[PDB]
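The next block holds one structure in the form of structure tokens; read it before the comments.
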Amino acid sequence: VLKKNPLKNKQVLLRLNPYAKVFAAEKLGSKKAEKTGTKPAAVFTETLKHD
Amino acid sequence: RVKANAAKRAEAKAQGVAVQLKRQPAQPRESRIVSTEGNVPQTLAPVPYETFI
Amino acid sequence: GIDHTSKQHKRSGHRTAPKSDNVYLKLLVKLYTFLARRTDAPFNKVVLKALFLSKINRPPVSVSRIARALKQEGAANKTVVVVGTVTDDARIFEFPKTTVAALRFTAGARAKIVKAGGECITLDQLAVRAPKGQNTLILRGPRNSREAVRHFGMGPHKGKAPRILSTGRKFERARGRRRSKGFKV
Amino acid sequence: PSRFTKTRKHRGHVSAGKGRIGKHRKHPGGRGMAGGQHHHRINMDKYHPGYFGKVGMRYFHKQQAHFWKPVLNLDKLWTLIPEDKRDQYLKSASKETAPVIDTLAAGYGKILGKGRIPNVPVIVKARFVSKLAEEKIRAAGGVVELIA
Amino acid sequence: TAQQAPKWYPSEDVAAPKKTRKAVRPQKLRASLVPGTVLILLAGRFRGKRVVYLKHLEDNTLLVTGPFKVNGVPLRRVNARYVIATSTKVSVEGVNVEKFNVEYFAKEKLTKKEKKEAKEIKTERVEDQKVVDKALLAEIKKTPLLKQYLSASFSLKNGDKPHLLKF
Amino acid sequence: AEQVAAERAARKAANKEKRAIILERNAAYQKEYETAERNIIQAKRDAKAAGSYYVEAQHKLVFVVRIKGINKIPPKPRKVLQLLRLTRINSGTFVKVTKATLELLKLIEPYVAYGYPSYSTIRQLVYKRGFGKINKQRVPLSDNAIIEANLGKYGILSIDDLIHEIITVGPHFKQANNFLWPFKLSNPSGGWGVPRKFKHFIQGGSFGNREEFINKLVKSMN
RNA sequence: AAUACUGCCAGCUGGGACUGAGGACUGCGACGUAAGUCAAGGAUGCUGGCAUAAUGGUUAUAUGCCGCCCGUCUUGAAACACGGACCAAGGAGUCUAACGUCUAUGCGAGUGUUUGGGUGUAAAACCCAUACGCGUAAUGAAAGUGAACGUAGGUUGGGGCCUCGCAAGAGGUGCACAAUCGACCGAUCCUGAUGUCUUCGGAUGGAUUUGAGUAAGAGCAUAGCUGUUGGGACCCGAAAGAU
RNA sequence: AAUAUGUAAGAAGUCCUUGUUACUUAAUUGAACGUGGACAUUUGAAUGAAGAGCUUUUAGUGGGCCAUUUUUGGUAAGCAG
RNA sequence: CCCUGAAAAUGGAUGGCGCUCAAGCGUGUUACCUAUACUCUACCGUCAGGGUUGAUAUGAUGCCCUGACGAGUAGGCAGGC
């Protein structure tokens, strides 16, 4: 009779997707990335800063 | 193209290897890595207006 | 505002629940609506349409046509079905001993069938005897025989039978019909 | 009748289904079959070709009596025989007993050959026949004896 | 006749309703309302008056008392939207309020035939007021000018912009 | 024939195993998206480290919205909007990318706004304005039962399987897209960010290839 | 390091408005083993006041904004284009003969009682013979001739039915209907046999020819919308003409 | 040149074999239509299909105007085309 | 940008008032106002796809579900007073 929308209404959200539950559990909408400070190249950055 | 398609179907009767016979348009292209060695980028900018008469 | 591609509120142009007040027809169409609804029977669908149909597309069928249909191979001990009237062809001298289902039979046709040894059956008896078209054979009489359709399509170089009342010489056999007077159509 | 007529569905609507721009006047293109050679030429040469002119040799004082010649085919000849004796002749298909048929008293002048009688002899009385019909009869073993 | 009948009649029995899933949770108040807090009534007979708050009831209201020896407000129950809450607060703990509830706040509705053409209080309720407000005044008289505060009333003035006010 | 306990229970059991299959598939898809995007980032950093340049791929998919109303539309643009199923102002559709499709969109440039969308806005669309073509009727999706009943042919069992095929364009994109009714979007709640639409997005207008701000536009329009 | 900017959250929470359709249960799901509960296929619970002109409806006015005089011919009318001062009543696509298309009804290779006759509770209803009209055979200027080589043909496609199969499909029969190639009849143009009152007959076989045809008949009668023609012919309107 | 415009993108198709014929070839050579067999899920590019196709009958209309762009006559025109 | 060039007849119009680091001219950023448009919901009607004969009391042209759509002169049809 009526369309109940996800992005609120967590009940119908779970009704359409259990990965909502496990997603919220492991907190993947705010998931951290392993920081790795690799470097760029001198040729790239001087080509960039080439006025 | 028709007789060549028949040749492809013959090869797939020989091995069963999923021809995908139909033509398809120029699909958008895939990634790649262009290098820079001997190929540094020349910075460009416009040229002023000279009348040239 | 909507950019319509088709037309809006167009009927399908098909005829449902026909115009007559024939109460027996209304009973029959009640029955076959039930059957076509609840029987997944294309035969029932076809006979439903044929019961919806008008008079010019319910042309009369001959015992000769019935005989030809039964004279098909391996198709002789079938049940003939005709959504229309069944006329008597005195142009034949034999008939098998099958059964036939139809709304209407003429006097001569009734006499022909029962003299051969058949039984002239109604479509409700056909339904309660055979709700899924078991061993049936529906026939249809020729639509394109009529005076109307021999006139339909008239014009130059079609060979298509002008809409005159009277006939003979000095009635449309002249200029436009031959070459010594005017031209050939 | 009067209440199923569109004159009742035109009451209020201004021009009675005839129009504002081009009105309903008396006789805009003529009266009768006027202008068949001038301005209804397209109708005359599309839907009634042959309407203008005369063709043949005239016939003064024609009589449909003289031109009475109704026709009949052979299926309908065996229909001309009444059923009640027809079945006896059919089962007793043989010569020296063959039925006579008066086409003239049946109301026909000619006899035509539209096919596939049985192979039983039968006698026919007629004023006129066709070649194929006479052949079909004597191939069934019957005969035509003519009359006037 | 004058009007014949219809071919057909409707049903006279009412169909049951569906099973509504509007279950009852209790109220969730706002952060600014804890007990022992001072408030200002805005609506009613005591509109614009500073009163103490003691107990949320179970039928979504708030229980208050003036106290009655200070301003003239007795015990009552009011509405959380129809009050404002303040930062000012006093201690209340060491009184009993568990006696009071809705059945204590019964009305005993009138018989509808009784018409008021032209023209009382309960010894129980007044002595409840006596014990509660004597305990409450014993708790209040320590801190200064709270008695003056409740005794005085509240209004707005030319400059009193509420969205910048802080009650 | 009681048909109360065994049948209901077996339906619940079948439901449960389907939930488990859907859940593991969604796990695979999350792994696929996260893996892919983090590899793209990482490869970008690798080429930037090497001194090379990482030409990223183009996008196989776009989202198109009809902006212009129905009036005063020449016959080729009109026919093309009808082919892309854009018969009203503020209406959107997914589109696969080809020579042919892109030239088609260049025909209908003055009338549409199209761009390269993301998983977030695709998911938002298909959850809030997402419908299905069951016997030429627009039905709410609202259930993976419905979705698998229509698309069990094509390897689909759920709304997220549908979205997965959409953004990772597959050998069933055609059927998935013709199943998805076009999206009936509202006006942008944030406005259009400009005073005058009908100029190309470049020049201070709205229409044309809004190639990555299409996400912002769609979310404001939904 | 951090912040800005861009994006992501199936992160949390607050404030506001509009709406509450539907009406026993069925379905999807969530929390828990369970008990059941739930925000899960559309709002319920608690309370007050009125219990009446209070709400509402009608009507007049006031106020804010908008609103040109109707009908007509017109590319375009509120028009400085026509008719209309106002009111009542009357007042304009009708009927008829023949017909086309469609639909309904009866009968069906037949159909039509009603010119007429018998009768009668009387211009009604009922019954009836002979014909006659239309249809069942067309073609040709006419003389005239006159529609199965074949399961009334062959090919392609076709609803429906039958067989195998759980189903997909595979096969057989295949009405109507559609395209085509054939055969038959008439007309035209050719050949010209047995024969012959030697000037008659026309067998057989043909042809990029032609027909309003045959190829297991479909029509007749009544009624209705619509359209056509002749009639005053949707209503009103000449200058004229004739006796 | 641009813009406009025709056609093809297969099942009524492709391949293999041999049947017909008064047509054609020096010729079982070729043509046209067929028998029998093989080629499927990508049966031959994209997108969309709101059903696809077919007939009958009939109204009104046959004074047209305006804008972008192209353009003729005219100095030009709310000009004429 | 402004000024001269720049002269028509009832009195007279950036629409008026009026405006001068503007309420003018050029450009940019935001916020804001509002269409019978867009989105959501309800209601009326139409069109389409469907369900429902079983018994009682109902009309099976009935009862119910789903989806889309609603401009209109000449004109056509359909249901009604």
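The numbers used for chain A are those of Swiss-Prot, and the residues that appear cover 312-362, in sequence.
Technique stated in the header: electron microscopy, 3.9 Å.
Heads up, the Cβ atoms here are built off N, Cα and C, so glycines get one too.
The mutagenesis experiment A:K314 to A is recorded by Swiss-Prot, whose note states: Significantly diminished nuclear localization; when associated with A-315 and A-319. A:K314 (mutagenesis position): 11 other CB atoms within 10 A of its CB, across all protein chains.
The Cβ of A:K315 (mutagenesis position) has 12 neighbouring Cβ atoms from other residues within 10 Å, across all protein chains displayed. Recorded in Swiss-Prot as a mutagenesis result, A:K315 to A carries the remark: Significantly diminished nuclear localization; when associated with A-314 and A-319.
In the shown protein chains, 9 other C-beta atoms lie within 10 A of the C-beta of A:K319 (mutagenesis position). Among the mutagenesis entries in Swiss-Prot is A:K319 to A, noted as: Significantly diminished nuclear localization; when associated with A-314 and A-315.
Neighbour density for A:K332 (mutagenesis position): within 10 A of its CB lie 12 other CB atoms from the protein chains shown. Among the mutagenesis results in Swiss-Prot, A:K332 to E has the note: Leads to an inefficient release from ACL4 with a delayed assembly into the 60S subunit; when associated with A-334. The residue drawn here is the original one.
What Swiss-Prot notes for the published mutagenesis of A:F334 to A is this: Leads to an inefficient release from ACL4 with a delayed assembly into the 60S subunit; when associated with e-332. Classification of A:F334 (mutagenesis position) by DSSP places it within a helix. Of all Cβ atoms in the shown protein chains, 16 besides its own fall within 10 Å of the Cβ of A:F334 (mutagenesis position).
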- Note on the structure: Near chain F at Cβ under 8 Å, of the listed mutagenesis positions A:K314, A:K319, A:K332, we get A:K314
- Quick one: Cα separation, A:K319 (mutagenesis position) versus A:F334 (mutagenesis position), in Å? 15
- Calculate the distance in Å between the alpha carbons (Cα) of A:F334 (mutagenesis position) and A:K315 (mutagenesis position), and round it to a whole number. 21
- In terms of DSSP three-state secondary structure, what is the assignment for A:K315 (mutagenesis position)? coil
- Message: I need the CA-to-CA distance for A:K314 (mutagenesis position) versus A:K332 (mutagenesis position), whole Å please.
- Response: 21
